[PDB]
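*Asks:* A single structure is presented below for examination.
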Amino acid sequence: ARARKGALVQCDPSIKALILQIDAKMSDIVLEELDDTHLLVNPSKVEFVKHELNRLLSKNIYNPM
Amino acid sequence: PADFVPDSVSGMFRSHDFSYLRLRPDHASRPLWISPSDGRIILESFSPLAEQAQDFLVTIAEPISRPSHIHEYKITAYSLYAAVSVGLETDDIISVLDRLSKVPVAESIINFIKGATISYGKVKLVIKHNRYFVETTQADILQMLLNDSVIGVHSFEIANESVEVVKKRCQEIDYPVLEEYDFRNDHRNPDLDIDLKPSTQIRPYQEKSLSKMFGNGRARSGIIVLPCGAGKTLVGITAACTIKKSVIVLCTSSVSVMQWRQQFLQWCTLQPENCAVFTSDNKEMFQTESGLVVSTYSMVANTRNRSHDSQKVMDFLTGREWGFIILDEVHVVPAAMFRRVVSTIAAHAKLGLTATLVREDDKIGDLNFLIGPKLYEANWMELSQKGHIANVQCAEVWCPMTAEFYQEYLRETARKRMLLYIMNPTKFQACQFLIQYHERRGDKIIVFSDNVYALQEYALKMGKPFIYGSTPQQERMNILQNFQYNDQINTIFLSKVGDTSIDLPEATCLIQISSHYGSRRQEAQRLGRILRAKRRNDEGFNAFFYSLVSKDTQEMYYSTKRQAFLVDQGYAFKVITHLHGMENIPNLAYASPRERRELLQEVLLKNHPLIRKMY
Ligand SMILES: Nc1ncnc2c1ncn2[C@@H]1O[C@H](COP(=O)(O)OP(=O)(O)O)[C@@H](O)[C@H]1O
Ligand code: BEF
Ligand SMILES: [Mg+2]
């Protein structure tokens, strides 16, 4: 019964891979794995990862100009 | 812009605030807005004089986008060059523009029209006995053309190969050249007596297109753009029929060669004797005084290796001075060597026929001097509501990839990444469910797939015929005929081969599992196959056009980019996140995890007579 500070991240299977892939290069991102659609991450990294995820997801979305 | 107080919100508009001008009391009637700087034109389609200016504006301004209510047009130098050709002067344009513009035509716009509207009509390029003469009606031009560093009533010769250079030089220099053919007074070239049979019917939009080409009475050289299925074949036939001279047709396909000839025989009254087809099968050339040659760009663009059978045809083509050339699917003429046919083949008039006038590279604008300016463009929506072309309910289905496949997606390299998400299990379920649902409805389904390996995988499991480059003409025709006239088969799996200039009247439904990256013309041309629907006038009929795209993949980036031309035309894409009733289907591809993993490994693993008697 230890209060491990973290953000309860709920995500779809596709997004789950991103967090795992993001954690692959940056080990400190994900503290532990909860389930397929649930994850626990460093509270500080939440701000960074969200912006980092948007940049990666921004690429697959087209921009007119 | 003199003595105008900026507004508190003027900062939001970065130098685009065009409120410095004032509005006349007659703004309620004038249907045109004009941007004083960018040259953009905003047209009201729900106001009086809309039809009055719908044709005048198109002639002068090319369309950037024509959605339902507000039409958007832009004036460009190339667009003006097309307009000035058809008996238009600056005074007429200025007078009409002021009479229709809500906002006054700014001096910048006035300056733009003056410069480009005065050069036209001082240099002409004529052809005589396969010799090209740059004839000028005034002697002053000799001091400007003969002294040009590029070149080399007065008439001087110019090299045939140099035509591609001088025409660009003409655009660069003040005077651009115009190609006008006086077929009425041309007697040296033998004539071909052909007229449309009484059964023929001329539709109004085609009639407008022909008029734009025969406005002054002399055949023009340019491009005619009409939506897929509008009847461009008849437009070419009518142009050939009215000129009544030697003609030729070039198409970038083999099956389309028969289609054009088949349409030619039925619509006009040309006898089979004067028609010769120059393809890989037969190469005989008509020996009659005049006739037609329906060939392909590949046969005429080849320069290195021509055999004896084809060499004789080439001499026959080059020796004689032809009068007309028809370029079906003219959106591939400015290529590196397809453009050589225009110069090598001698003709006094050139016609371009392409449903889509766009391409990935910036060479689209080169069509101006290869074949001429743009004569007429027909709006897709206007023809659709008139019953001339079918309506399409374009849809984009989002298929999220399964976790197991997506795990390898991140690691896999881009080259193999395409193959990875093209055969995702989710797309199989969507394609199978959609095909079955439309098959039950009684729809003729065409499935397009650029990836040959994916095409084979779909067909082998689904037990449906597939067509791809390696198939012969006989086999594909047999499959095509079965798919049309037989009730047993209602779906086919086509590839990039049938992406253009193929007539499928019975096709109503289309599915695109995966296709050619960022190419836009492919999306539009493939959509044209189901715009051919024979039953496009029955009440409540709506053709179906689907584009299955994997979520969280680069296909979304490609998909949103390739359909950027249809949105400009007016078609709107609908996002389908989930298909209702898809779970209750009895069986689906790769439903169990075991089957899914089997697919994953297979796709991942993809990358002396005496001696003769002894033996
Ligand atoms: N005026 C017309 N009368 C009869 N059929 C027409 C007419 N215009 C077009 N069609 C039909 O439209 C279909 C497509 O014609 P086609 O010339 O191949 O179109 P495009 O080359 O513009 O794609 C064919 O079935 C053709 O017979
Ligand atoms: F533009 Be069509 F389909 F030849
Ligand atoms: Mg055609």
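Going by Swiss-Prot, the residues shown for chain B are 101-252, 313-767, 830-837, listed in order.
Yeah, the Cβs are placed from backbone N, Cα and C, and that goes for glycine too.
Quick paste of what Swiss-Prot says about this protein:
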BINDING   B:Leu386, B:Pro387, B:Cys388, B:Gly389, B:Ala390, B:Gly391, B:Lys392, B:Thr393  ATP binding site
DOMAIN    B:373-535  domain 'Helicase ATP-binding'
DOMAIN    B:589-743  domain 'Helicase C-terminal'
MUTAGEN   B:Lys392 to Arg  Lethal in vivo. Defective in translation in vitro
MUTAGEN   B:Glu489 to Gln  Loss of DNA translocase function of TFHII
VARIANT   B:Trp427 to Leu  In suppressor mutant
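In the displayed structure, how are the listed features positioned relative to their neighbours?
*Replies:* DSSP assigns B:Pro387 (ATP binding site) to coil in the three-state reduction, outside any helix or strand.
For B:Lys392 (mutagenesis position), the same-chain residues that are 6 or more apart in sequence and have a Cβ closer than 8 Å to its Cβ are B:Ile384, B:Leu386, B:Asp488, B:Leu513, B:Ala515. Taken residue by residue with DSSP, B:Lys392 (mutagenesis position) is part of a helix.
The number of other CB atoms found within 10 A of the CB of B:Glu489 (mutagenesis position), across every protein chain shown, is 22.
Cβ neighbours of B:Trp427 (variant position) (same chain, under 8 Å, six or more residues apart in sequence): B:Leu356, B:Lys357, B:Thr360, B:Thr393, B:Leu394, B:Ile397. In the three-state DSSP classification, B:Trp427 (variant position) falls within a helix.
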*Asks:* Might you list, by sequence position, any residue in that chain lying six or more from B:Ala390 (ATP binding site) with a Cβ less than 8 Å away from its Cβ?
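*Replies:* B:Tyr365, B:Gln366, B:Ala515, B:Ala538, B:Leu543, B:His548, B:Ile549 - these are the non-local Cβ neighbours of B:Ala390 (ATP binding site), listed in sequence order.
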*Asks:* So if I measure Cβ to Cβ from B:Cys388 (ATP binding site) and keep only same-chain residues at least 6 apart in sequence, which ones fall under 8 Å?
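*Replies:* Listed in sequence order, they are B:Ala515, B:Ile549, B:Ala684, B:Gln685, B:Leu687, B:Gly688, B:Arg689, B:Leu691, B:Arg692.
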*Asks:* About how far apart, in whole Å, are the alpha carbons (Cα) of B:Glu489 (mutagenesis position) and B:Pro387 (ATP binding site)?
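*Replies:* Per the Cα atoms, B:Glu489 (mutagenesis position) and B:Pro387 (ATP binding site) stand 12 Å apart.
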*Asks:* Using Cβ atoms only, which residues of the same chain lie under 8 Å from B:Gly391 (ATP binding site) while being at least 6 residues apart in sequence?
*Replies:* B:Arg363, B:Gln366
*Asks:* Please list residues from the chain of B:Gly389 (ATP binding site) whose Cβ is under 8 angstroms from its Cβ, counting only those at least six apart in sequence.
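*Replies:* Listed in sequence order: B:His548, B:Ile549, B:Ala550, B:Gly688, B:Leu691, B:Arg692.
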*Asks:* Which three-state DSSP class does B:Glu489 (mutagenesis position) fall into?
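*Replies:* Once the DSSP labels are grouped into three classes, B:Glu489 (mutagenesis position) ends up as coil.
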